[PDB]
Amino acid sequence: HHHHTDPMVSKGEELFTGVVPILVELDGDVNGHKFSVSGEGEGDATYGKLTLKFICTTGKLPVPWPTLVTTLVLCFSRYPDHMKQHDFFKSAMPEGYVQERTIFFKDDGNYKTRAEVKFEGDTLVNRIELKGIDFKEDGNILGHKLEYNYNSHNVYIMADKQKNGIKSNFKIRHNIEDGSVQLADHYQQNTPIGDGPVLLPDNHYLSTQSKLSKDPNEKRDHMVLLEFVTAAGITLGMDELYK
């Protein structure tokens with residue numbers, strides 16, 4: 001909805017009332033393997049709900065789809081009404097923000113990504129460049145030894161006033177088919193594209209849940225993604241309203 005005492009919050013929340021179309025474009029290069037991914041779907045910030053179908057437009061994806069879940073739109077996260085003054089992602093809109101990441105896979109290579117997330121008219125667009133180096137050929141990544149699922153996880157978000165944005169470091173535990181886990185340490189920084197003011201948040205975390213599925217009628221290498229992202233970690237406003 002729109003009814004917020006803060007006009008800055010009302011500016012951001014209004015852009016994400018209801019369902020918004022999403023376009024995702026990634027151009028990636030992992031160990032010389034060049035690939036491109038196009039994703040389409042819709043986000044519902046009211047419920048923190050994402051529905052996206054990604055298509056590898058260059059053939060077979062040289063990396064497992066779970067390794068690209070976080071790389072392949074945080075502005076659709078559901079921030080509770082008492083935490084909406086900490087929604088950096090919606091405040092940077094419609095100009096958008098740059099999302100840069102370095103993803104270290106334990107005992108394997110690393111991803112280096114840079115994305116520009118912004119509105120193209122009514123459509124929320126995520127344009128991504130990916131560069132992967134030093135990956136082991138027979139490893140869990142290029143060997144496609146990971147399971148096709150995603151574990152739920154909480155990730156803390158912290159402000160970065162020197163860059164007028166946010167920063168985040170967190171661990172992703174991919175499930176290997178033999179029962180083990182492939183650690184993927186994420187380092188993230190976000191900076192607004194426009195020079196206007198943004199909402200610098202307090203330290204809070206995002207609860208994330210993802211379901212991976214397949215379109216039975218799709219013959220191209222693809223991934224169907226249902227993702228829920230809800231912010232938490234800030235108790236009400238003053239004290240408590242019930243105890």
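First residue shown is number 1, and so on along the chain.
Going by what the header records, the deposited coordinates were determined by X-ray crystallography, 1.7 Å.
Cβ atoms are placed via backbone N, Cα and C, with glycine included.
According to Swiss-Prot, the protein has these features:
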MUTAGEN   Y150 to C (Swiss-Prot position 145)  In mut1.9; shifts fluorescence lifetime from 3.03 to 2.74 ns
MUTAGEN   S152 to P (Swiss-Prot position 147)  Increases fluorescence at warmer temperatures such as 37 degrees Celsius
MUTAGEN   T208 to H, W or F (Swiss-Prot position 203)  Results in significantly red-shifted excitation and emission maxima
MUTAGEN   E227 to G (Swiss-Prot position 222)  Suppresses the 399 nm excitation peak, leaving only the longer wavelength peak at 475 nm
Most Cβ neighbours inside 10 Å, all chains, among the mutagenesis positions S152, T208:
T208
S152 (mutagenesis position): secondary structure state under DSSP, collapsed to three categories:
coil
Give the distance between the Cα atoms of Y150 (mutagenesis position) and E227 (mutagenesis position), rounded to the nearest whole Å.
10
Pairwise CA distance, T208 (mutagenesis position) versus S152 (mutagenesis position), rounded so that it is a whole Å:
6
Neighbouring C-beta atoms (10 Å sphere around the C-beta of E227 (mutagenesis position)):
23
